[PDB]
Protein chains: 2
Amino acid sequence: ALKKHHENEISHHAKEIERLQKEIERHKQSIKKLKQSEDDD
Amino acid sequence: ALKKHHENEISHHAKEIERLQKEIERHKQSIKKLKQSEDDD
């Protein structure tokens, strides 16, 4: 156990960049739906 | 003040999708730098 810990922090950053991207999309759907609904009345 | 509150929640979702996207990139830089550094030794 010398440089094995790096693989740990690496796996976390992976699920963080992928999980972060998905989270942004969600917020993009709410802002896109609320912005498109505001155009109509 | 009937349908003005919508513009508020809308502005927030905007800075949330843009701020969220930027946050993902950051995590992508740390995972890309840690993954590229692991390939070398």
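Chain B residue numbers are taken from Swiss-Prot; in order, the displayed residues are 69-109.
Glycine is treated like the rest: Cβ placed from N, Cα and C.
Here Swiss-Prot notes a mutagenesis experiment, B:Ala69 to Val, with the remark: Strongly impairs F(1)F(o)-ATP synthase-binding. As a published mutagenesis entry, B:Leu70 to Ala appears in Swiss-Prot alongside the note: Strongly impairs F(1)F(o)-ATP synthase-binding. B:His74 to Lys appears in Swiss-Prot as a published mutagenesis result, with the remark: Retains its inhibitory activity at pH 8.2 and does not form a homotetramer at high pH.
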**Q.** Cβ-based proximity (under 8 Å) of the mutagenesis positions B:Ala69, B:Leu70, B:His74 to chain A, or none
**A.** B:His74
**Q.** B:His74 (mutagenesis position) in three-state DSSP notation
**A.** helix
